[PDB]
Amino acid sequence: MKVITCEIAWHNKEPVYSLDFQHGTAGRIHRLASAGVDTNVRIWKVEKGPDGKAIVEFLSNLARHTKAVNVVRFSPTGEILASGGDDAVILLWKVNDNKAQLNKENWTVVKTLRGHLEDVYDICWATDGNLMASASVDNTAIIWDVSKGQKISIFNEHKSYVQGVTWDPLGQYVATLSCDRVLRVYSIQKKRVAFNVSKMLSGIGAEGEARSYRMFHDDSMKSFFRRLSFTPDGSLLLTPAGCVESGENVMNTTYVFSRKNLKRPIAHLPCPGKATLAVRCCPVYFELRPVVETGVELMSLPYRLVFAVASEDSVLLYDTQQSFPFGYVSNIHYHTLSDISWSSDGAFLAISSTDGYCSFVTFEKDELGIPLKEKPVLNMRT
Amino acid sequence: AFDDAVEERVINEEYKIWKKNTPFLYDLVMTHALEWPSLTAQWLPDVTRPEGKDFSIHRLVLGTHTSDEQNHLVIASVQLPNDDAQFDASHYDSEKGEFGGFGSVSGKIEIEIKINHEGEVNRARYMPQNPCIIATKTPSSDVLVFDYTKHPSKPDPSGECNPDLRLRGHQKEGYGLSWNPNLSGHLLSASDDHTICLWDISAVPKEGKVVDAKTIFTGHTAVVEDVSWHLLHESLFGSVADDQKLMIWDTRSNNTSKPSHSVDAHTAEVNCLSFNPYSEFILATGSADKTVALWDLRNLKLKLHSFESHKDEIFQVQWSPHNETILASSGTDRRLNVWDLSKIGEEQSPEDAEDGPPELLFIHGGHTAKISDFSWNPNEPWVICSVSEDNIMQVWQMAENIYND
Amino acid sequence: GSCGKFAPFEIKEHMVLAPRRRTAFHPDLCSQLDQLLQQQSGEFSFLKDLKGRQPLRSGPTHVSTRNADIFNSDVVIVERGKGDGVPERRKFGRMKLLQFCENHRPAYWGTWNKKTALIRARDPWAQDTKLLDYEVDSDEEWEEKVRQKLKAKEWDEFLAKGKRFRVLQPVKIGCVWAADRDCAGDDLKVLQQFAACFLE
């Protein structure tokens, strides 16, 4: 793997809050979108050079936002660009080809999703692309009909800012992480709270009492976001910003929940030092590496998936079957990391931090693993 | 007998004391031992300054003097530190109290091009209009002309040289050679055949290989030791011969047996001459009198001055390209004397007069044998490269406080 | 300017040629010389006029090609730390280079500030007793705070922070798999420091 840190500020040295590759791409060159405090959403073209170093080409600038833009997400088909910010309105952008001097290509707003009261912090798309879910400072997570461009559901059970939302790839749940140290899982059909996960027991108390503490971090975190994520197959749910009391001290960690039960995690990936804030999975199913047949694997399936967990000042690259992460990067940015995003082919991992600069982690051919000949079919509930 | 042993011991002791005293008198000293002694040495006008590097690279044209081996015309490279890099606070020796330390910084001297040459290289000089063209005086009558671009970097597997041009007209070996700085291709050679040969190679065909002498001057009655074109006139050139005579010739004169001007320069053989670059009227001639005579073209009957501080015969005299009042002269006395014209006839303290005349500025006694030939660097002031008979080439520069003060 | 059958001299990318002339081209000069070549009048004394004026000199050969030396600097130097407090460099003069072919000791590259009144250029072989031990310096040698160079991003961070700021030393560990047999154990343990902990 290679790490290429971009020494030129994308958003006028203002903090960069979100990144996302164009999921609809199927070639070698990818499209990336960046959101910043400069009230701009900038689309760039990313490709490896002859030597293997990533190169960034500026494509377009989208200045329709009036305040800081915090979240940018591409639709699964890569056709619709969702941008949310402090103006409480989500803009849906499409390539303006008739169905702005700085722009090589042009984008225009299709839908202006209104219905939020405060800053929008996270957005997640549904697999079919006809439903969207967004989190905001207004203590509500809102589900929208993309086709209608209208609000369809509101979740107001949160007691503080909602700093992360993910959508179940099997179409059964929606997971939200809020600043109240509470993880909420909503049934996609009942439109109510299905699971509430806030506390966790550890070991046995000295007098035999039930020693239970709070799973997640308090408001002391410097990151605006708590972006949990589902597995591309949907088997596991990775929630960052967690606390583990191994002894008399606490350690930052990322909890891993299963579909079998959502009120207790299978395990936690510890991150000593700063707290984890973002989780993003590689969309490529890899063949299982030849390894010792231990119960180390988080889930026993004929394939594996590579994902990345970003803390305030580091990124850890894990896969499914191994316990220890296979990759570690740190000390590349002078301030807190804000977002991470994988490319369509898995060759790029873009990291954006709040110091105004972004960076890329690049993998050569079949470095992450050997892709499956056929991507596994999903057993969606709906 | 014992004379050789005594001379060797004295010269070794003198070299030891000179090496010990060299930090006070020099800013640059580079001693290099060549594979064979060089009878000639001339700085090439090329200086390469690689960007981002604290040094420049100069080139030198040298010969070889092999008793029984294959001789080579040599072009060698010398690395000299840049002026901006001479002030560097890298390390501070707390003991000696200097910003010194031997470290790893060193001057790189290596041979770049070697070309075959039949016989010893008496003198090699390049054409100013084209530094690629180099003329060499052989121990034979012919004069060779090479273009090192048209030759391989490494010499031929066997056989003698393949000269680009062969110049006829002479009948014995010689040492004086000079290109015309105002007429391209006009070459003058002086030999023991008592004649001076002038060639014009500016109209040679592409396949032309042998060029005959355009003009022959027979004014001298002895061995014509040296000849040199005038630096600003395309028709005048000087020559000094063993007949104690210096002749100024005009190429426009039809009488090729009588010079336009003749001067009884010295009391013995006059071996070299050189024109001052900043004065069209002033020239200097080194003699066997251990003297250097200063001549004014406007008044040839009277000698302007006679530098007398050499202990033996003088074979080479060259001016400083960066200062009209600075002159240099070397010879068999293993000493290179640098004289200042501005100090002629100055009141001198009794103890200072013990060392030499006031016009004498510097003495280079780092050579353990006769100085075959020296040359001033045209790009770096006060840098002189001198080659001696004991295959020793020294590229040096005296201390700044000596001349700047 | 191809002379005869030889190609013209080809100046390379970083080549400089010393000037062929050291004085401006005066047109009538040569002709006047002819007159002074024939008159042979002892009126003019060159040495007399030498002491009445400044000697004509020229500087070292500099580069003058169009668009030759154009550079860009993307770094600002920030010095932090007392170090040792060495004396001022300016008062030490040029660094002299003294190298010899017969010396096993490497080349000397450093300043010389020793002062003597007897080691004269007029007499290189002038001994200076008690000024330098007249022995060979080679046989003894025969056996053998912070100046950060910040970029624009680092300069901005330094301005924001202050002297306490330090540059970032990125830490990256390559793809280390449990199947890897020749992988370094140091990276293996560093990555095991983040090993997942399971709950039952």
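Since chain B takes its numbers from Swiss-Prot, the residues it shows come out as 7-411.
Cβ atoms are placed via backbone N, Cα and C, with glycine included.
For B:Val35 (mutagenesis position), the Cβ neighbour count at a 10 Å cut-off comes to 23, with all displayed protein chains included. Under the three-state DSSP scheme, B:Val35 (mutagenesis position) falls in the strand class. Under mutagenesis, Swiss-Prot gives B:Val35 to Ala with this note: Loss of interaction with ARMC12.
Sequence-distant neighbours of B:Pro43 (mutagenesis position) (same chain, six or more apart, CB under 8 Å from its CB) are B:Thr70, B:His71, B:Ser378, B:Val393, B:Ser394, B:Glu395, B:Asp396, B:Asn397, listed in sequence order. One mutagenesis experiment catalogued in Swiss-Prot, B:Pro43 to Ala, is accompanied by this note: Loss of interaction with ZNF827 and loss of localization to telomeres; when associated with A-73.
DSSP classifies B:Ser73 (mutagenesis position) as coil under the three-state reduction. One entry in Swiss-Prot concerns the mutagenesis experiment B:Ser73 to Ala. Its note says: Loss of interaction with ZNF827 and loss of localization to telomeres; when associated with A-43.
A mutagenesis experiment is reported in Swiss-Prot for this position, B:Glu126 to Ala, and the note states: Loss of interaction with ZNF827 and loss of localization to telomeres; when associated with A-128 and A-179. Cβ neighbours of B:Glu126 (mutagenesis position) (same chain, under 8 Å, six or more residues apart in sequence): B:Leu45, B:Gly69, B:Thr70, B:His71, B:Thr72, B:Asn77, B:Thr144, B:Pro145.
Applying an 8 A CB threshold to same-chain residues 6+ apart, the list for B:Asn128 (mutagenesis position) reads B:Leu45, B:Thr46, B:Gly69, B:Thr142, B:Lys143, B:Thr144, B:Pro145, B:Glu179, B:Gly180, B:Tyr181. The annotation that Swiss-Prot gives for the mutagenesis experiment B:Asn128 to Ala reads: Loss of interaction with ZNF827 and loss of localization to telomeres; when associated with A-126 and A-179.
B:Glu179 to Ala appears in Swiss-Prot as a published mutagenesis result, with the remark: Loss of interaction with ZNF827 and loss of localization to telomeres; when associated with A-126 and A-128. For B:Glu179 (mutagenesis position), other Cβ atoms within 10 Å of its Cβ number 18. Secondary structure at B:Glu179 (mutagenesis position), as computed by DSSP, is coil.
All chains included, 23 other C-beta atoms sit within 10 angstroms of the C-beta of B:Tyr181 (mutagenesis position). Here Swiss-Prot notes a mutagenesis experiment, B:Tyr181 to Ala, with the remark: Loss of interaction with ZNF827 and loss of localization to telomeres.
According to Swiss-Prot, the experimentally introduced change B:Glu231 to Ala is described as follows: Decreased interaction with ZNF827; when associated with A-277. Counting every protein chain shown, the number of other Cβ atoms lying within 10 Å of the Cβ of B:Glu231 (mutagenesis position) is 27. When secondary structure is read from DSSP and collapsed to three states, B:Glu231 (mutagenesis position) falls in the strand class.
Per Swiss-Prot, mutagenesis B:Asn277 to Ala is noted as: Decreased interaction with ZNF827; when associated with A-231. Here the Cβ of B:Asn277 (mutagenesis position) has 25 other Cβ atoms within 10 Å, regardless of which shown protein chain they belong to.
A coil conformation is recorded for B:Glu395 (mutagenesis position) in the three-state DSSP classification, outside any helix or strand. Under its mutagenesis entries, Swiss-Prot includes B:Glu395 to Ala with the note: Decreased interaction with ZNF827.
Neighbours of B:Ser73 (mutagenesis position), defined as other CB atoms within 10 A of its CB across all chains, total 7. Using CA atoms as reference points, the mutagenesis positions B:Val35, B:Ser73, B:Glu231 were checked against B:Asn277 (mutagenesis position), and the closest is B:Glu231. Taken residue by residue with DSSP, B:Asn277 (mutagenesis position) is part of a strand. For the pair B:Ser73 (mutagenesis position) and B:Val35 (mutagenesis position), the C-alpha distance works out to 29 angstrom. The two recorded residues B:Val35 (mutagenesis position) and B:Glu231 (mutagenesis position) have their Cα atoms spaced 31 Å from each other. Contact with chain C, taken as any Cβ pair under 8 Å, is found for none of the mutagenesis positions B:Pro43, B:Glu126, B:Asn277.
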